[PDB]
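Below you'll find the structure, written out as structure tokens, and then a few comments.
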Amino acid sequence: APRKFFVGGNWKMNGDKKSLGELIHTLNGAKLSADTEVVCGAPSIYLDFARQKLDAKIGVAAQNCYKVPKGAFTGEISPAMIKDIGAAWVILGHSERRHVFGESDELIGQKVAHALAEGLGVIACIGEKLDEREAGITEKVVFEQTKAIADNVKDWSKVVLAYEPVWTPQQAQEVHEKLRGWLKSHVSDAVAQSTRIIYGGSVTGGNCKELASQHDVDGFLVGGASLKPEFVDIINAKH
Amino acid sequence: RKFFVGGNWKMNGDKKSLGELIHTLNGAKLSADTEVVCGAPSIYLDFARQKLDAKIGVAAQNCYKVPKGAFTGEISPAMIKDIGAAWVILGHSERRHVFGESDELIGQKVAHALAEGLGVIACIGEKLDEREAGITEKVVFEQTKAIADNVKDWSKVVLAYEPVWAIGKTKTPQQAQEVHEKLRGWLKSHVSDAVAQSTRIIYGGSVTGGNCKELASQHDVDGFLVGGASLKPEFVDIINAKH
């Protein structure tokens, strides 16, 4: 009935077989809370390797995908390929995709619909840039990105929303509370009550506990710390 | 100049189907005078190098321009070497025109891949509107310049010409030879006599088992980058185009 706590780790463009095998060994052997759903996001070239080595209780996610099952798109991968090597999640609309590589709201929305129809779970990312926060348009910007995702979700049971400020715990709580209120008016009261909303700003072993105690924060998407031993402490943030 | 044939699988395959393709290639009679390379999706690169005969090379279909960092969704040359592949394809028409990759970015990628010890298949080519305006030469010389400014040792580079414009139109073998001959004249003078004589220039338009023998007889065509036919059994015939 209550929302289950969710922690993803985004490795970004880091690692080789030796270093990543060492990271996986540590997670497999650690004591992880039974009440946390854990997911690891690997570089595409190491996704098969990661699924082979990680304990089955831990999920594996691609860091990006395209919007059809096959075709003339040199350099891309599809949801069919991701299922084929046994991973169940994909991260979509990450700030680095939007702002370094120029991916639009429309494209991201199409990726979301296809991934879900193909039987993947989706971690959908939204967030405002520095110039946007300074202009006072935080809410308008994130509502806009959220609507472009929701118009492409027929069933919310396998969707998790991730808020990243691209640039305190009380400021995070304020944005999470308003996002849930959006789900209530524009979708339904039931969808608002059951959907996980995780925080994707800077998360470390030092700040994870206070963030996790906020009423509308359901977990994290972790960056640089997902490559270190302190990732274990972040998974156990509520204990 | 040793004959060179690459096969670009693009976004196609799963473990079953690509496994079958590799088995066919391992068991075929392939000319000893052809250098062969297979370009796999990133998610299957390690798999492909494990399964393919060591005489056949493996290429990534794209990479980025530093060894590590905050670039969600990307891979580096260090990662490609780590799983045992020796090549990368850079500046493919689909990267340029569907995903918007600039000449400046492609040039930075070429310099990094070569410094890190990979070979590079560098792609150039004009669009249909450019062909109609009569500016084919101007476009490919501009693209080739942005590559050459970033190359020190040409023994590790192969240049691929793609007529994007034709791929509902057709490109003839004489038309391919005319472009290849001009590209070599560019190299003679902007680099050296020795580099023009020794660098392979391969054709990346539509290659099938039916047209490969006439294309391979041209004086300045050194081989191919194959698309859809790299996924079929006739890829073997293309490797053997000079017999």
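We number chain A the way Swiss-Prot does; in order, the residues shown are 2-168, 177-248.
Note: Cβ is positioned from N, Cα and C throughout, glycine not excepted.
Per Swiss-Prot, substrate binding site is recorded for A:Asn11, A:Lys13. The Cβ of A:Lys13 (substrate binding site) has 22 other Cβ atoms within 10 Å, all protein chains considered.
Quoted from Swiss-Prot, the note attached to the mutagenesis of A:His95 to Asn states: Reduces activity 5000-fold. Cβ-based neighbour count (10 Å, all protein chains) for A:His95 (mutagenesis position) stands at 27. Classification of A:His95 (mutagenesis position) by DSSP places it in coil, neither helical nor stranded.
Under the heading active site, electrophile, Swiss-Prot lists A:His95.
One mutagenesis experiment named in Swiss-Prot is A:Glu165 to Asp, and its note says Reduces activity 300-fold. The number of other Cβ atoms within 10 Å of the Cβ belonging to A:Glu165 (mutagenesis position), over all protein chains shown, comes to 20.
Under the heading active site, proton acceptor, Swiss-Prot lists A:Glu165.
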Around the Cβ of A:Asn11 (substrate binding site), other Cβ atoms found within 10 Å total 26
Where the distance is taken from Cα to Cα, which of the recorded positions A:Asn11, A:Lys13, A:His95 turns out closest to A:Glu165 (mutagenesis position)? A:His95
